[PDB]
Amino acid sequence: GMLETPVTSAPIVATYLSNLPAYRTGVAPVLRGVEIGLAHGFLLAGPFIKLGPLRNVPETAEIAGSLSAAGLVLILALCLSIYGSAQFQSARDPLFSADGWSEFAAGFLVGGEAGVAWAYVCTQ
Amino acid sequence: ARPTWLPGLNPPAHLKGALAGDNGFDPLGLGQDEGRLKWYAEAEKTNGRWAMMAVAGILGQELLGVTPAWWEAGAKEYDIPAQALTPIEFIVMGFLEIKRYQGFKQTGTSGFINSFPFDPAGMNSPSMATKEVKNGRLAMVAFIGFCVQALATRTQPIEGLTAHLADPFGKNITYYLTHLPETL
Amino acid sequence: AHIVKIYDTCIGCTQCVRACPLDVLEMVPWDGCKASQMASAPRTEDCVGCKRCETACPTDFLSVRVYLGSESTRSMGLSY
Amino acid sequence: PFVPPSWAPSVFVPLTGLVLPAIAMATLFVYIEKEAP
Amino acid sequence: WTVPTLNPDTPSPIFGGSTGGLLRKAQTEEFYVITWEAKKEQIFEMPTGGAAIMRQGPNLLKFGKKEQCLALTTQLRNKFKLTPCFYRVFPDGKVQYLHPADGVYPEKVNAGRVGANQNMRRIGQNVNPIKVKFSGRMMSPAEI
Ligand code: CLA
Ligand code: CLA
Ligand code: CLA
Ligand SMILES: CCCCCCCCCCCCO[C@H]1O[C@H](CO)[C@@H](O[C@H]2O[C@H](CO)[C@@H](O)[C@H](O)[C@H]2O)[C@H](O)[C@H]1O
Ligand code: SF4
Ligand code: SF4
């Protein structure tokens, strides 16, 4: 069969993945979308603020960077939505279905924008 | 047991719950005619769709700092005078609406120009239909609030909210309604 | 699926059948040549278009010809 | 009468360079992936 | 000769495994199974890479595409003088048998086969492309 390896087949690694929102079955797709969106949205603000074109402005740097992070989350939400449209047109987990993914994309937008807003509040 | 607008109310016969946003709220029995119901259902969306854009526009214009009030904007002067705005609007807006009706008759669904349904991104689903009307109904009710609050308060929507936020118990409808001459 | 045709100049050497790496061709009885056998292409849906059969045909011009056509998972030789 | 407003580029450049391409790509991606009945 | 029936419980060669094996296609579209009898335990080369030891007696392997099965068949026949046969297996559980289609390897002429895609003319006697134009689809003169 496939080449066995500790990275591919280890107990500690398997348990960690099984607890991630993507693999945690039994949770509504919308809730998983919010949990995933919040984590990525919070991180997405970092690089824009520190290395953006308006990084050296004292107060505008925080606003401009976070506002660009919010924009990228919006674009990503569109990518999630159209992916579901193309992939699911006609199985065990509700997420991998036309109904499930549409809820998942909506949750990501709500969670992602909340994370970007929450990141801004931390700064000011 | 589908929820109803009034707890303990049995939905009437003419409301079967099929249409998106159905809650059994037809006390006056207007939708009892199937032919009229199909027209009304589409008519509800378009009134709501215009409302949703209008509410966003009023809020967008206010937040961005557009100084003229959303009700005084008509009197304002632009590069193109009213001598040309109305003729263009009638010609352009007529074509969109004339073709909208033609498509609705043939297919029965909403659309844009020659696209019926107009769903480029393939987001259409039974869930999205409910989300559309409920946001649409909210905008319709919200817009009337903008119009009524303009008369009572003569203030922009957010300005009214900020005034309400400033003093919660004060700046309520009682102040503006009772002290109407002052706010005018 | 590709198109594979056997023409009446075949001498029944069997080299095309041996060369084929997907068992697309086979030999069948015939009376039009000394060997009394002719090449056949019954399983062209498995053909990938390598043209190893044409490389192996001694006759001039070729007696087996491959015309690349519509692509698919089998004809595109994919294992994924 | 013809002269557009001085703010036209501010709206149309982002609109035709960032917004319409996004909708166009989404429209095309969904279209090509769509399966026949 | 009758069509053999595949035995899914047939033992497989001694192989550690590799990254060149089956992919998600096997679980959704199809895969291929090759079986043969071994006179003695011997080392052979896997078409997917590496070396495997064939057990004495029946052996069974699974491959991702037909060419891989027929590549191993050539190795077993030419060097080890064995007589392998392989199938096409679908995810629904159906099993299709092929090679040898009629029990005799195609290189050897056998009575009962029906000629297919045989043109009783030369390559130089095909019609011109203009005469097969607007036939509803791109058609070569050889097709007609
Ligand atoms: C790879 C090459 C590269 C790099 C590193 C940069 C870097 C930068 N560019 Mg430049 N740029 C590049 C190529 C690059 N550019 C090219 C090819 C062009 C021409 C098209 C430009 C044109 C350009 C412009 C026009 C501008 C920049 C700007 C910037 C700055 C901000 C970029 C930003 O907001 O990123 C946002 C970053 C992210 C969203 C994330 C980045 C990736 C993260 C850090 C990956 C982390 C992975 C992590 C470690 C994995 C963990 C796994 C674990 C959990 C298991 C920054 C200094 C801007 C500026 O003002 O510069 C001063 C700016 O205006 N660039
Ligand atoms: C353009 C306005 C409009 C239209 C045409 C409709 C049409 C419809 N609605 Mg909807 N609705 C609207 C606005 C509208 N609605 C608004 C703003 C709300 C939120 C307050 C709702 C909340 C709502 C619910 C909860 C339900 C409906 C339902 C219905 C159906 C009822 C049957 C029928 O034939 O009604 C025909 C109706 C008309 C032709 C309306 C004519 C104009 C009226 C008489 C004016 C009333 C003015 C009012 C008293 C003053 C303003 C109040 C405002 C400020 C709050 C039908 C599809 C039911 C359904 O099953 O839908 C699928 C249902 O359950 N609607
Ligand atoms: C015509 C196309 C176009 C346009 C209009 C822009 C515009 C911009 N680019 Mg560039 N870019 C383009 C093509 C374009 N780009 C292409 C093709 C590439 C790849 C080669 C890049 C690669 C690139 C990089 C790598 C960077 C830029 C950046 C920028 C910004 C530079 C100015 C600044 O200081 O912004 C400051 C920005 C702000 C103060 C915020 C503006 C608004 C944000 C981005 C979105 C807000 C969305 C809103 C909240 C919600 C949705 C609204 C919507 C539905 C209407 C600006 C937003 C820089 C930047 O800062 O990006 C974020 C940057 O680092 N671009
Ligand atoms: C169905 C569709 C209905 C119509 C929808 C319209 C959506 C809104 C479009 C708004 C476009 C921008 O329009 C708005 O730009 C400027 C806002 O300060 C104003 O422009 C004016 O003021 C500017 C700021 O001082 C100056 O730089 C301009 O020279 C001056 O003309 C325009 O007079 C106003 O109309
Ligand atoms: S097609 Fe060519 S190689 Fe094949 S049997 Fe005929 S002559 Fe021999
Ligand atoms: S092209 Fe390749 S696969 Fe097809 S018949 Fe010739 S040798 Fe066989």
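Note that chain C is numbered according to Swiss-Prot, with residues 2-81 shown in order.
Using the three backbone atoms N, Cα and C, a Cβ is placed for every residue, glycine included.
Within its own chain, the domain '4Fe-4S ferredoxin-type 1' (C:2-31) has Cβ neighbours under 8 Å at 37-51, 53-60, 62-71, 73, 75-76, counting only residues six or more beyond its boundaries. Feature annotation from Swiss-Prot assigns domain '4Fe-4S ferredoxin-type 1' to C:2-31; the stated evidence is sequence analysis.
DSSP assigns C:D9 (mutagenesis position) to coil, not to a helix or a strand. One mutagenesis experiment named in Swiss-Prot is C:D9 to K or N, and its note says No effect.
Residues annotated as [4Fe-4S] cluster 1 binding site in Swiss-Prot: C:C11, C:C14, C:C17, C:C58. Counting only same-chain residues at least 6 apart in sequence, those with a Cβ under 8 Å from the Cβ of C:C11 ([4Fe-4S] cluster 1 binding site) are C:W31, C:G33, C:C34, C:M39, C:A40, C:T60, C:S64, C:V65.
Here Swiss-Prot notes a mutagenesis experiment, C:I12 to V, with the remark: 60-fold increase in affinity of PSI for ferredoxin; when associated with 15-KR-16. Unable to grow photoautotrophically. For C:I12 (mutagenesis position), the same-chain residues that are 6 or more apart in sequence and have a Cβ closer than 8 Å to its Cβ are C:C34, C:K35, C:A36, C:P59, C:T60, C:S64.
Annotation source Swiss-Prot lists [4Fe-4S] cluster 2 binding site at C:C21, C:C48, C:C51, C:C54. Following the DSSP three-state reduction, the secondary structure of C:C54 ([4Fe-4S] cluster 2 binding site) is helix.
Annotation note: C:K35 (mutagenesis position) sits in a coil segment as assigned by DSSP. Looking at Swiss-Prot, you'll find the mutagenesis C:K35 to T noted as follows: Drastically decreases affinity of PSI for ferredoxin. Decreases cross-linking of ferredoxin to PSI-D and PSI-E.
For the mutagenesis of C:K35 to D or E, Swiss-Prot gives this note: Drastically decreases affinity of PSI for ferredoxin, limits photoautotrophic growth at medium and greater light. Decreases cross-linking of ferredoxin to PSI-D and PSI-E. The structure shown keeps the original residue.
Per Swiss-Prot, domain '4Fe-4S ferredoxin-type 2' is recorded for C:39-68, and the stated evidence type is sequence analysis.
One mutagenesis experiment named in Swiss-Prot is C:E46 to K or Q, and its note says No effect. DSSP gives C:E46 (mutagenesis position) a helix state. The number of other Cβ atoms within 10 Å of the Cβ belonging to C:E46 (mutagenesis position), over all protein chains shown, comes to 12.
Quoted from Swiss-Prot, the note on the mutagenesis of C:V49 to I is: Leads to partial destabilization of PSI; when associated with 52-TQ-53, alters the FA center. Unable to grow photoautotrophically. Within 10 Å of the C-beta of C:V49 (mutagenesis position) we count 21 further C-beta atoms, all protein chains included.
Neighbouring residues of the recorded [4Fe-4S] cluster 2 site, listed in sequence order and excluding C:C21, C:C48, C:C51, C:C54, comprise C:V5, C:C17, C:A20, C:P22, C:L23, C:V25, C:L26, C:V49, C:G50, C:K52, C:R53, C:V67 (Cβ within 8 Å of the Cβ centroid). Checked against C:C54 ([4Fe-4S] cluster 2 binding site) by C-alpha proximity, the recorded positions C:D9, C:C14, C:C17, C:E46 yield C:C17 as the nearest. Within 10 Å of the C-beta of C:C48 ([4Fe-4S] cluster 2 binding site) there are 23 other C-beta atoms, taking all protein chains into account. Candidate binding-site residues: C:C14, C:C21, C:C58. Fewest other C-beta atoms within 10 angstroms, C:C14. The Cα atom of C:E46 (mutagenesis position) lies nearest to that of C:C21, taking the binding-site residues C:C14, C:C21, C:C58 as the candidates. Neighbouring residues of the recorded [4Fe-4S] cluster 1 site, listed in sequence order and excluding C:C11, C:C14, C:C17, C:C58, comprise C:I12, C:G13, C:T15, C:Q16, C:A40, C:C54, C:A57, C:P59, C:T60, C:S64, C:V65 (Cβ within 8 Å of the Cβ centroid).
Geometry remark: C:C14 ([4Fe-4S] cluster 1 binding site) versus C:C21 ([4Fe-4S] cluster 2 binding site), CA distance 14 Å. Taking the Cα atom of each, C:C21 ([4Fe-4S] cluster 2 binding site) and C:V49 (mutagenesis position) are about 10 angstrom apart.
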